[PDB]
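Colleague: Shown below is the structure under consideration.
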Amino acid sequence: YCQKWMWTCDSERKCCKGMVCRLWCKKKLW
């Protein structure tokens, strides 16, 4: 699974595209 908006990511766990990978998955505003 890709990490959803209410999820978080890691070096392995990636957030779903459209969001940015960070401590938590954050929507790409920029």
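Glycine too: its Cβ is placed from the backbone N, Cα and C atoms.
As a published mutagenesis entry, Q3 to A appears in Swiss-Prot alongside the note: No change in binding affinity with Nav1.5/SCN5A. Quoted from Swiss-Prot, the note attached to the mutagenesis of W5 to A states: At least 10-fold decrease in affinity with Nav1.5/SCN5A. One mutagenesis experiment named in Swiss-Prot is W5 to Y, and its note says 290-fold decrease in ability to inhibit Nav1.7/SCN9A, and decrease in ability to bind membranes. One mutagenesis experiment named in Swiss-Prot is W7 to Q, and its note says Important increase in selectivity for Nav1.7/SCN9A; derivative JNJ63955918. For the published mutagenesis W7 to Y, Swiss-Prot gives the following note: 111-fold decrease in ability to inhibit Nav1.7/SCN9A, and decrease in ability to bind membranes. Swiss-Prot gives this note for the published mutagenesis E12 to A: No change in binding affinity with Nav1.5/SCN5A. 5-fold increase in ability to inhibit sodium channel Nav1.7/SCN9A. No change in activity towards Nav1.7/SCN9A; when associated with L-19. Among the mutagenesis entries in Swiss-Prot is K14 to R, noted as: In K/R; 30-fold decrease in ability to inhibit Nav1.7/SCN9A, and change in ability to bind membranes; when associated with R-4; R-26; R-27 and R-28. In K/R,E17K; 110-fold decrease in ability to inhibit Nav1.7/SCN9A, and change in ability to bind membranes; when associated with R-4; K-17; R-26; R-27 and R-28. Annotation of the published mutagenesis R22 to K in Swiss-Prot: Small decrease in ability to inhibit human Nav1.7/SCN9A; the original residue is retained in the structure shown. Quoted from Swiss-Prot, the note on the mutagenesis of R22 to D or E is: Important decrease in ability to inhibit human Nav1.7/SCN9A. Listed in Swiss-Prot is the mutagenesis experiment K26 to D, annotated as follows: Important decrease in ability to inhibit human Nav1.7/SCN9A. In Swiss-Prot, a mutagenesis experiment is listed as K27 to R, annotated with the note In K/R; 30-fold decrease in ability to inhibit Nav1.7/SCN9A, and change in ability to bind membranes; when associated with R-4; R-14; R-26 and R-28. In K/R,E17K; 110-fold decrease in ability to inhibit Nav1.7/SCN9A, and change in ability to bind membranes; when associated with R-4; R-14; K-17; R-26 and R-28. For the mutagenesis result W30 to Y, the note given in Swiss-Prot is 6-fold decrease in ability to inhibit Nav1.7/SCN9A, and decrease in ability to bind membranes.
What's the neighbourhood like for each of these?
Modeller: A 10 Å cutoff on Cβ-Cβ distances gives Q3 (mutagenesis position) a total of 17 other Cβ atoms nearby, all chains included. Under the three-state DSSP scheme, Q3 (mutagenesis position) falls in the strand class.
Here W5 (mutagenesis position) comes close to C16, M19, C25, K26, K27: these same-chain residues lie at least six apart in sequence, with C-beta atoms under 8 angstroms from its C-beta.
For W7 (mutagenesis position), other Cβ atoms within 10 Å of its Cβ number 14.
Over all protein chains present, the Cβ of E12 (mutagenesis position) has 5 other Cβ atoms lying within 10 Å. DSSP gives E12 (mutagenesis position) a coil state; it is part of no helix or strand.
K14 (mutagenesis position) has a Cβ environment of 14 other Cβ atoms inside 10 Å.
According to DSSP, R22 (mutagenesis position) sits in a coil region rather than a helix or strand. Remark: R22 (mutagenesis position) has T8, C9, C15 as non-local neighbours, by Cβ distance under 8 Å and separation of at least 6 in sequence.
Cβ neighbours within 10 Å of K26 (mutagenesis position), excluding its own Cβ and spanning all shown chains: 14.
Mapped onto three states, the DSSP output places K27 (mutagenesis position) in strand. Neighbour density for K27 (mutagenesis position): within 10 A of its CB lie 10 other CB atoms from the protein chains shown.
Every protein chain shown contributes to the tally, and the Cβ of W30 (mutagenesis position) ends up with 4 other Cβ atoms within 10 Å.
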Colleague: Going by C-alpha distance, which of the mutagenesis positions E12, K14, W30 is nearest to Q3 (mutagenesis position)?
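Modeller: In terms of Cα distance, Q3 (mutagenesis position) lies closest to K14.
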